[PDB]
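Below is one structure; the comments refer to it alone.
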Amino acid sequence: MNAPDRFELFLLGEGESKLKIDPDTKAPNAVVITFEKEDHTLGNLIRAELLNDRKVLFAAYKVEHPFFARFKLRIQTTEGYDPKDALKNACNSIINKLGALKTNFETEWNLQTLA
Amino acid sequence: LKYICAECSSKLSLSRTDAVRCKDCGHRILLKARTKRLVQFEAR
Amino acid sequence: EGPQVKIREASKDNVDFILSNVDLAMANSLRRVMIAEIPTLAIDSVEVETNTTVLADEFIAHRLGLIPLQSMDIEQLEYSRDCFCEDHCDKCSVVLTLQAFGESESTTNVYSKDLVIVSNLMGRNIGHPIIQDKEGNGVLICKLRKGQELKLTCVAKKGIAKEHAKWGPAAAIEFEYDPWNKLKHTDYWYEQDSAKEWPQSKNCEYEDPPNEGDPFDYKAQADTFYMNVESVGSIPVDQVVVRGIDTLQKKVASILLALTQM
Amino acid sequence: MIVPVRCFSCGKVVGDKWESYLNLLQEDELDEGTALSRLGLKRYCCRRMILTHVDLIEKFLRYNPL
Ligand SMILES: [Zn+2]
Ligand SMILES: [Zn+2]
Ligand SMILES: [Zn+2]
């Protein structure tokens, strides 16, 4: 009997990490990352904003199979600049932009509530 | 309370031959008294 | 500061607004978070003490499971999951009870406004089933006549919309950008005219018409989105928008700290 | 059967609206399309369920069990 349910759909790695940090062997300074318990709702955002950054050279994510809530992501960039530093810069950009969005939303919501 | 038999709520409490044709009814088919034991469900 | 926001109109149950100076993945991910990831409260497990009605037991379970519940104070308690307790302490769950009787000669309905909170509510605004109409009745559950009985013990838990549609607040969403197709992200199937054979967007007049003859503005990029959020009513709509932005950033910050800890 | 809870497509609660939609057609003599409009279901994925749901529950209910 051993067919998985939806508990494993989003609960983070039980006896396991959140992510793998594995170096590619086909191009200089490339690293693949395996997130799990995530999907497009993450991955597209990270890829798009990381591509918006200029110092990177390649950024693309894929999900393997919709039966599994894991997905990969490949980053290479020019020398000196670490890909992990690129990723953490990207995350900082994301947190700061949508925190601003949140603020802005409560301001306008309170304004629209008349008086 | 062990058997039903009918539209009547005749709780026959049957051991043997206490007018299975229940007194208020006429029936002789003797339906069998859904349990008091506590049951579990799962509203997924 | 950054991503400006403009409110077109608002109500008790739906928000319609404008979002600018943002990128496409940003908006779309907000949409998906807001449709799938909001934590809430819903009834989850049910014990039939006694059923008699025509209506079947797992109908009673399933149709119970879909009644929306008051979830302003949802953040105060924690998952049954993560809870230090076992078997639904007050500090992870809430308990619901239903009573019915075939009293009248007529058929008697059982509305959602009959189930009552039993356990410690500990002063946090949780669990009262929403009554949307102006006639007191909640949503209909079951009907009875003169002899049927229901005795229900119910337990609600945290849950999120990803693993079941019970735990959704979302209920609908809308989304639109470039109503005039200036970005050329589509072209229209037609047989005489694209312009004649398609209805104009309602959001057309918010931007100018494409000025008819100017060349293809290739360097441009999508912005200025058009959202309409419409919650079911288990939680106010401003709360669902703000909580969705909050939980998305919580997710991203979590991945950041995991990376730094690695 | 009862009206469903919760339109399968969209998710908006339906089931409060049922007996209201009935008495919109009993005494108010109203056309039903306008009845759903005045009931306030402007998308049509929600609209199909009230317009097509049949009520077998009372036809069940006219037995005499126990
Ligand atoms: Zn009998
Ligand atoms: Zn607990
Ligand atoms: Zn719908």
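So this one's electron microscopy, 3.7 Å, going by the header.
The backbone N, Cα and C atoms fix where each Cβ goes, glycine too.
So that you can see what the record holds, here are the features copied from Swiss-Prot:
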type    : residues         : note
MUTAGEN : A:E108 to G or V : Transcript termination readthrough
MUTAGEN : A:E108 to K      : Transcript termination readthrough. Lethal
MUTAGEN : A:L111 to P      : Transcript termination readthrough
MUTAGEN : A:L114 to P      : Transcript termination readthrough
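Overlay of Swiss-Prot annotations on the structure.
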residue: A:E108; record: mutagenesis position; Cβ within 10 Å: 16
residue: A:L111; record: mutagenesis position; Cβ within 10 Å: 9
residue: A:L114; record: mutagenesis position; Cβ within 10 Å: 4
DSSP three-state assignment for A:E108 (mutagenesis position): helix
Separation of alpha carbons, A:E108 (mutagenesis position) and A:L114 (mutagenesis position) (Å): 11
